[PDB]
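*Asks:* If you scroll down you'll find the structure; I have some questions about it.
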Amino acid sequence: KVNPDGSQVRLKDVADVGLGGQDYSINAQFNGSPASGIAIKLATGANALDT
Amino acid sequence: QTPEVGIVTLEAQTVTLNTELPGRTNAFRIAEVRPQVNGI
Amino acid sequence: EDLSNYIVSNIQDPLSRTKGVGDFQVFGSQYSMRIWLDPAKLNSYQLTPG
Amino acid sequence: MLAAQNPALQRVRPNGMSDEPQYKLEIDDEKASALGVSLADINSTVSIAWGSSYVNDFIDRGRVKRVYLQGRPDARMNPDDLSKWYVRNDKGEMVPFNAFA
Amino acid sequence: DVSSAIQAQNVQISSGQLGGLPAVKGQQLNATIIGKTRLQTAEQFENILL
Amino acid sequence: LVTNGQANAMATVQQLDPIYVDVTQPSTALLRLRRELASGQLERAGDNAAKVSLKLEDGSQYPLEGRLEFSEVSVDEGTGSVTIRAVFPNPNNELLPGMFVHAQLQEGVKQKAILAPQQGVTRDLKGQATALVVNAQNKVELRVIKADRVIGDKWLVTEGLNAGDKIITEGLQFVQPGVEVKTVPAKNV
Amino acid sequence: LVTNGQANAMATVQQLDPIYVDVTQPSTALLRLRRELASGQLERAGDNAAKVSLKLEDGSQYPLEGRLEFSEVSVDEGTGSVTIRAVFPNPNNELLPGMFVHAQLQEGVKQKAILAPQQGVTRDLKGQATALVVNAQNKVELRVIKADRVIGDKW
């Protein structure tokens, strides 16, 4: 919002913005260290070794 | 065999810290004429 | 979150166009810049989150 | 309970989840509409400030990603922090949730 | 006005969660918020404000 | 027809040889300024503590300058902004009352303001500002710094970087953090 | 031109060496507070029923402390809130009239209260809170409980 006398508000004054995840629900860890991954499921009607 | 980097060493320096503020001008002396008498 | 962002933004799609991968399950997700509101400074300027 | 004692069965197990406590707040629409607060502004306020709504998308390093909008982890935590969120009515002032919910 | 009222009285609000991630470091409360819910009986659409 | 004491005007009579400017700053910046003065980090401006430089509607700098006065004790309700009044001389009528201008009032001086160039600062994947620094024994290193504001065409870093240290400006596409290389002074000094 | 008793002002001559801080509070919370203070569950005693010690908009504390004045007897029909003003001294113009502040007015204490952690209590099918308790002969029995306020991470 901004009044016509020149005084405005910004999103930096209302909220604290910043980049992060879109869902903090699941976050794995491998062998002690922080990690992540992508669990791959196989397509049906196809073998596993070529995939 | 190892490439070189173009570098700029920085040292201490004083600054002035300007800030920018919006807002519109108004005149020093506005005197809108008002009649304080009646007639045509 | 950063090395989940890396796999979602770079590794996932070439690993998804490949032969015989039907569905993924990414443990985590990418970046998405979030706007963390607080109602104190939201009352300070007479504003609603809409 | 009836199947844990049957000796022909082993490791009988629920595949679901044992159920949680759930905080169901009672929005009083009558007092909300009697104080001038519109009934869509309260829905938008609750949905954005609690449920991390979806608005539009932004570009970072050539790949399009999305933008979420949710209240801070301080004023979202326990049922004492339901009272912090404020809703503007049709007059122009701010009306708290603990006045009518 | 009646259509825009009953598009706003019986909405199924995605109404968040107590202690949803991310949380304050060191608090162990979790409960699902049930906000509004869509009405069921005839005596519940009977009490719709206009 | 005209009656005794009308509400509307009749003919606006005004002079323009000085012209006021009504700029507004938010109260968060004023409270941060009051916190930085009492601490040992920032100081009073001094002798030239009152000059203000005007940026016009088009962006070109107004050549003359004036003084500011009475940072007002009142503050608005629905916006929360402290108004600041400045006075500008105007010999040739370039300024008109009603333009949307940007004043530039100064505050404070920094004693140890560690100050990095612009082409040595590049954002990483997270979104925070980082710069490449060589070590004492000639090897590069990445540091997480914080860039508060930019002045001229050079960043004003606050933490992370230090006094007398070094920042790579030319030759950024051949280095990653860890490879050992030797110091060579660049072009822009 | 000016006239006798015009609408708009000409100059606002404020003094602010003490200040007033109008502080809102919704009527439902004050009604619940009057209920639980008229009950024997809680008491308000001591000299600390008048200190406020407000904090500013950005979370910075205010170094002085003030005194709590009257409470307004009537709520506002557009917001449902009483106003409770207070008096604060600022010797060097620390805060300006018209800001947004948070009062921290101390309600009262509860002498010899017990706190249960959040890992212990879990709700029942009706809505009654309960907590499993080990007896003196080391047998677990069920006991209902009434925990409604969370402080820290303990009910």
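Chain G residue numbers are taken from Swiss-Prot; in order, the displayed residues are 178-332.
This entry, so its header tells us, was determined using electron microscopy, 3.8 Å.
The backbone N, Cα and C atoms fix where each Cβ goes, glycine too.
Straight out of Swiss-Prot:
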- G:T256 to A or V: Abolishes complex formation and thereby decreases drug resistance (MUTAGEN)
- G:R300 to A or D: Abolishes complex formation and thereby decreases drug resistance (MUTAGEN)
*Asks:* Quick one: give me the count of other CB atoms within 10 A of the CB of G:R300 (mutagenesis position).
*Replies:* 16
*Asks:* Tell me, by DSSP, whether G:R300 (mutagenesis position) is helix, strand or coil?
*Replies:* strand
*Asks:* Among all the protein chains here, how many other CB atoms are within 10 A of the CB of G:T256 (mutagenesis position)?
*Replies:* 20
*Asks:* Check the DSSP secondary structure of G:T256 (mutagenesis position), expressed as helix, strand or coil.
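*Replies:* Coil, per DSSP.
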*Asks:* May I ask for the distance between G:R300 (mutagenesis position) and G:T256 (mutagenesis position), taken between their Cα atoms and rounded to an integer number of Å?
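*Replies:* For G:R300 (mutagenesis position) versus G:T256 (mutagenesis position), the Cα atoms are 33 Å apart.
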